[PDB]
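S.K.: Let me give you the structure first, and then I'll get to my questions.
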Amino acid sequence: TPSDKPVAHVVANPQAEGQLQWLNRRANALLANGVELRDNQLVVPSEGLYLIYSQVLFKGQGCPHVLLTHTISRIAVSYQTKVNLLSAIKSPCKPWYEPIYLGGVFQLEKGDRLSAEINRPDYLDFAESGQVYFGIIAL
Amino acid sequence: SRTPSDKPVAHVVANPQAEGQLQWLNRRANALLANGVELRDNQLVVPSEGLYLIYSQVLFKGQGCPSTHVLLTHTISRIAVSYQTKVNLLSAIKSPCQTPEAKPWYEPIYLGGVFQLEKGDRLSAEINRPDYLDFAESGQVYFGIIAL
Amino acid sequence: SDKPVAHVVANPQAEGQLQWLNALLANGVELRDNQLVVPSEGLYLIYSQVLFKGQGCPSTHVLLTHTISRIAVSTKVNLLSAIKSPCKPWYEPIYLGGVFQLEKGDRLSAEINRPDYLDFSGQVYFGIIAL
Ligand SMILES: Cc1nc2ccc(-c3ccc(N4CCNCC4)nc3)cc2n1Cc1ccccc1OC(F)F
């Protein structure tokens, strides 16, 4: 009996310039058991504990002040507010690479919307698959 | 209403009110204890033996670089019921400053590992420089466990 | 639990390679050729961490990669991947994890480019759990 747990694993679009845009219609990417992708956000179908996670990979050629941020955020349907669940900031300054992996476990409610965002889509690297992704897993 | 997991889990966050310290909270938006995990005297208390993922992120920040050399540490340690003394499980150390008389710098430190824990283990997550901790925003500083 | 599950750890005693030792292997999961073998079809959480250490910086530009690949029972495809540029000892972890639909017989690898910079506790591992 295949699992009926809500899950998603969405991957960023390498050819969407100036954007961090999530896709499910790609190999090894997934929306299942009720999770939707709407206006670049993952929409939670039932209340419960979830794992939530995201990775980005940044890359520059040398150093010109560069700040890199990555942030997962929650909009609760009741509260109608957008607040940071998981967030990091790096100041990296020959090519440099900065990956940022965020993960944690959270109580969410039906209708919650989650986003995963960055401040410098121009520094995103897409050289290989699996470098830039966003997901949730119902416990 | 699907069956909740009964696995012990916790994700606690820095108290953004407690400037100059690192105080973990579960009584805070988007922080949690479940299935027997407790937060007592700033430590996480394990309700049953087994493998757990233990993770923490802290974010340090400064305005330029000072005359004394800055060392930033983050340490997760274990106090077992059978040996009630802090033992380091995970640690890291960073030197954010490698400035003539002031650009901000940020140093995020993540610690993660999978460990066999015992019932009643107390887990601490601690830094040496709370004066450099940044809680300008939620989601930056946290400490959690997930029983496998 | 009947769910396939594995958590394997790196041999701190191997020479310039990343060798996984079984740590858990249960309910059909196997370790063959340093790869995990999927006993049945479905959703898996897959996760890994590796740690790197070096004493100071060299004149070769050091790039550290870590990558988890799916080898279809049916060819190797990245599922999860990252890269760090480390350049006084320095220390750098790389940590990965996500949820994937897999098929009976798929193999999974967890590899690095520079085993000579491995740092060897409770922190170098590879694993899966059926959801
Ligand atoms: C880098 C890493 N190391 C890991 C080690 C273990 C697990 C993990 C997380 C959950 C879990 N289960 C099975 C047991 N009950 C809880 C769900 N089992 C294992 C996740 C791990 N991750 C990735 C990760 C970290 C923090 C939160 C979520 C994570 O993974 C997932 F979200 F992709």
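Quick note: numbers on chain C are straight from Swiss-Prot, i.e. 85-106, 111-162, 165-177, 188-220, 223-233, in order.
Using the three backbone atoms N, Cα and C, a Cβ is placed for every residue, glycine included.
What Swiss-Prot shows for this protein is this:
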type	residues	note
MUTAGEN	C:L105 to S	Low activity
MUTAGEN	C:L112 to F	Biologically inactive
MUTAGEN	C:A160 to V	Biologically inactive
MUTAGEN	C:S162 to F	Biologically inactive
S.K.: Given that 4 residues are missing from the model between C:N106 and C:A111, what is the Cα-Cα distance between those two, in Å?
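M.R.: Taking the Cα atoms on either side of the gap gives 5 Å.
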S.K.: What is the Cβ neighbour count of C:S162 (mutagenesis position) at a 10 Å cut-off, with all protein chains included?
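M.R.: Taking every protein chain into account, the count is 7.
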S.K.: Unmodelled stretch of 2 residues from C:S162 to C:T165; how many angstrom between the C-alpha atoms?
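M.R.: Flanking Cα atoms, separation 8 Å.
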S.K.: Mind giving me a neighbour count for C:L112 (mutagenesis position)? Other Cβ atoms within 10 Å of its Cβ, every protein chain shown.
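M.R.: C:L112 (mutagenesis position) is surrounded by 15 other Cβ atoms within 10 Å.
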S.K.: Given C:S162 (mutagenesis position) and C:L105 (mutagenesis position), what distance in Å do their CA atoms have, once rounded to a whole number?
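M.R.: Between the Cα atoms of C:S162 (mutagenesis position) and C:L105 (mutagenesis position), the distance comes to 26 Å.
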S.K.: How many whole Å apart are the CA atoms of C:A160 (mutagenesis position) and C:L105 (mutagenesis position)?
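M.R.: Cα to Cα, C:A160 (mutagenesis position) and C:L105 (mutagenesis position) are separated by 22 Å.
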S.K.: I'm trying to understand the geometry here, so how far is the Cα atom of C:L105 (mutagenesis position) from the Cα atom of C:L112 (mutagenesis position), in Å to the nearest whole number?
M.R.: 9
S.K.: Return the count of C-beta atoms lying within 10 angstroms of the C-beta of C:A160 (mutagenesis position), excluding that atom itself.
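M.R.: C:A160 (mutagenesis position): 12 neighbouring Cβ atoms within 10 Å.
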S.K.: Check C:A160 (mutagenesis position) against DSSP and tell me helix, strand or coil, would you?
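M.R.: C:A160 (mutagenesis position) sits in coil per DSSP, no helix or strand.
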S.K.: Which whole-number value in Å describes the separation of the CA atoms of C:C177 and C:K188, between which 10 residues are not modelled?
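M.R.: Taking the Cα atoms on either side of the gap gives 11 Å.
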